[PDB]
Amino acid sequence: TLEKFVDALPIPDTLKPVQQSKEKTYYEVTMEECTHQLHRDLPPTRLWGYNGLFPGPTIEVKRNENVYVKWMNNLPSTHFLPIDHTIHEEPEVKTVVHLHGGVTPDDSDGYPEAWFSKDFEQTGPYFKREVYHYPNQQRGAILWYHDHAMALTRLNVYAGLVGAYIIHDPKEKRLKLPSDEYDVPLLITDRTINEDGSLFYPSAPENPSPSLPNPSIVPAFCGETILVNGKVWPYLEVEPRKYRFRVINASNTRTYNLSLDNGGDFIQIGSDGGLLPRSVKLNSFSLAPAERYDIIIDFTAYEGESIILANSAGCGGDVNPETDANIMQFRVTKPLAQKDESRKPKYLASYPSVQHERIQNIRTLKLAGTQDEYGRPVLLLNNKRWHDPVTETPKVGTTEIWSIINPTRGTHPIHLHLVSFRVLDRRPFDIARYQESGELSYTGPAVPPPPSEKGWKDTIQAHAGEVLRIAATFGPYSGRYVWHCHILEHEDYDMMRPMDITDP
Ligand SMILES: [Cu+2]
Ligand SMILES: [Cu+2]
Ligand SMILES: [Cu+2]
Ligand SMILES: [Cu+2]
C-alpha cells in the first residue's frame, strides 16, 4: 500500500470573483477533465474537477452577500467511470451543481432533473437557469458543493466534483475564533486507486450473479485509501496554537469515527447548520457522508509532536491499522507566524430551542425498499420511487416533526434540502414486529440528542432499529426541493424523493 504521510496537505485556493460590487458578486466555475497527482509514488490521475481542481476552489462569502455562480460543463461527452443505464436521445454526461446546506431558490438548488450537458446543449426537464443565485440569507456555516445529476451522482462525485463553501457572519467575528491561515477546510474522500494511478470504481458487485447487468450499480462503496483535500494520507505542518478545521465528509458511503492518537481532544464549535449554542469537548466523533463538524484543535501543548487523525469505523469490514484506520497526520513543527489571539469560547450562539413554533404536521416516514428483476436491492423512502407522485408537501413557513423509522440493518444519513433542523430524540423499536404488522412497539425510552446535535443539522444519522424525530421549519422559500439518503449508492437507486414546499 501507499506510504502514509509523505505529501503535504493541499489548501484549496479561495476562488476570486469575475465581477464584484456592493450589490452582487459573480463567479464562473467550469467542470474540466484534468490530471492530478494524488500521492508521491503514483502517476497522475485522470479526474473531473471544478475549474480543473480536486477538490474545487473554496468559495468564501458573507451572510446576505448576493452571490451568483455560473456553473459550466466543459467535460468530455463520455464518462470514464462505469455507467449502469438499467437504474433509470439523452447525453451520457449530465451535470448539475448543488450547494449542500444552501438556503437557495429552487431553480438554483441543483435539482437532479435540472441537469445540463456540455455547453448547456441539452438540459433536463427542470432546468431553468445557467447562472445560479445564492442570496446567503442564513447562518454562518460550513457548506459544500457537489454534483447532483439524476442517476449519476455517485459517479460524478467520485470523479472529483466536490468543493467547500464557507459563509462568514460578521456578527460572529467578535468570538475571535481561529481565522484566515488558521481556518482550514478538510474534505475527506475515500478512493480506490489502480497501480497506474487511475481511479477504480466497481463495474459490478464482487462475483456477480449472471442475472445482473454489466455494468451494475453496487449498494455501497468502500475505498481502500483515504484522501484529505485531494491527497492520499497527507501530513499538515501546524503551528503550536489553535486551529479551526471545517471537517467535511465528501465520501460516497464511508462513515468515519475520528480521534487523535495522542489522546487529545476536539472542541466542536459547529454542526451542518452553523455554530452550536455551546462548545463541546470531544475525544471522538462520528461523521457520515455529507455531515460537517466545525472544530478547534489546540496544538499549543503538543509542540514537536506528530499526531495522527485516526479512524475506528469500519466500511465493509473492520478498519485496517495500516490503511483506512488513518486519515492524516499533524506535525506541530511550524514556527509561530504571530501571537495566538484566537479563542475557544464556551458561549457561541442562540439555542435553537429559544424559538417556539407550532407543530403544523407530524410526518411519519419509513426507510425500506424492494428487489428488482435482476435481484438487486432497491432502497426506497416510504416504498415510493423517485418518479412517483410527490407526497412530502409541507406548507411554507410551517414547522413539522418528521418521524423517521429505520427497520433496515444499517445507518442512513438522511438529508433535507433548503432547511436546517433540530434533533428531538431517538427511540429503539421491535424491528420484527414492525415488519410483520406495521405497528411500532418501543423497546426502550427516547434518548435526547447529545450536545453535538443540540444545534442545527441538515444531514442526520438514522440508526438501525430506531425512530429518529427531527423538527424543521420549511422556508423561507417555497418550491420544488428534495430529501434523500446521502449514501450516494443508495440515493441513485432509489432512496430519493421530491419535496414540495407549498404556498397558499
Ligand atoms: Cu450533499
Ligand atoms: Cu443538499
Ligand atoms: Cu441509505
Ligand atoms: Cu441532495
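By Swiss-Prot numbering, chain A shows 2-89, 96-511, in order.
For all residues, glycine too, the Cβ spot is worked out from N, Cα and C.
If you look up Swiss-Prot, you'll see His105, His422 marked as Cu cation 1 binding site. According to Swiss-Prot, the feature Cu cation 3 binding site maps to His155, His424, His491, an assignment based on experimental evidence. Annotation source Swiss-Prot lists Cu cation 4 binding site at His419, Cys492, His497, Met502. Sequence annotations record features per position, and here Swiss-Prot assigns domain 'Plastocyanin-like 3' to 240-318. For the mutagenesis of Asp116 to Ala, Swiss-Prot gives this note: 5-fold decrease in catalytic efficiency with ABTS as substrate. 785-fold decrease in catalytic efficiency with 2,6-DMP as substrate. The structure shown keeps the original residue. Listed in Swiss-Prot is the mutagenesis experiment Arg146 to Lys, annotated as follows: 357-fold decrease in catalytic efficiency with ABTS as substrate. 152-fold decrease in catalytic efficiency with SGZ as substrate. Record note (Swiss-Prot), mutagenesis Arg429 to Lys: 25-fold decrease in catalytic efficiency with ABTS as substrate. 30-fold decrease in catalytic efficiency with SGZ as substrate. The unchanged residue is displayed. One mutagenesis experiment named in Swiss-Prot is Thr480 to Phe, and its note says Retains approximately 30% of the wild-type activity with SGZ but does not affect activity with ABTS. What Swiss-Prot says about the mutagenesis result for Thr480 to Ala is this: Retains approximately 60% of the wild-type activity with both ABTS and SGZ. Here Swiss-Prot notes a mutagenesis experiment, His497 to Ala, with the remark: Loss of laccase activity. Mutant fails to develop the dark brown phenotype typical of the wild type strain. Decreases copper content. Among the sequence features in Swiss-Prot, the mutagenesis site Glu498 to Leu is noted as follows: Almost loss of laccase activity.
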Radius 10 Å, atoms counted are CB only; among the recorded positions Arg146, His155, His419, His424, which position scores highest?
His155
If you count the other Cβ atoms within 10 Å of each Cβ, which of the recorded positions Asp116, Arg429, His491, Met502 comes out on top?
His491
Can you go through the binding-site residues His424, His491, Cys492 and pick out those with a C-beta less than 6 angstroms from ligand 2?
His424
Cα distance, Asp116 (mutagenesis position) to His105 (Cu cation 1 binding site), nearest Å?
6
Provide, as an integer number of angstrom, the distance between the C-alpha atoms of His491 (Cu cation 3 binding site) and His422 (Cu cation 1 binding site).
5
Which of the mutagenesis positions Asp116, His497, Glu498 has its Cα nearest to the Cα of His424 (Cu cation 3 binding site)?
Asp116
Unmodelled stretch of 6 residues - C-alpha distance in Å from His89 to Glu96:
14
Same-chain residues at least 6 apart in sequence whose Cβ lies under 8 Å from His422 (Cu cation 1 binding site):
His107, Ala297, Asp465, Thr466, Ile467, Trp490, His491, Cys492, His493
From the DSSP assignment alone, can you count helix, strand and coil residues within the domain 'Plastocyanin-like 3' (240-318)?
3 helix, 48 strand, 28 coil
Sort out for me which one of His105, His497 has the most neighbouring CB atoms within 10 A, since those are the recorded positions we care about.
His497
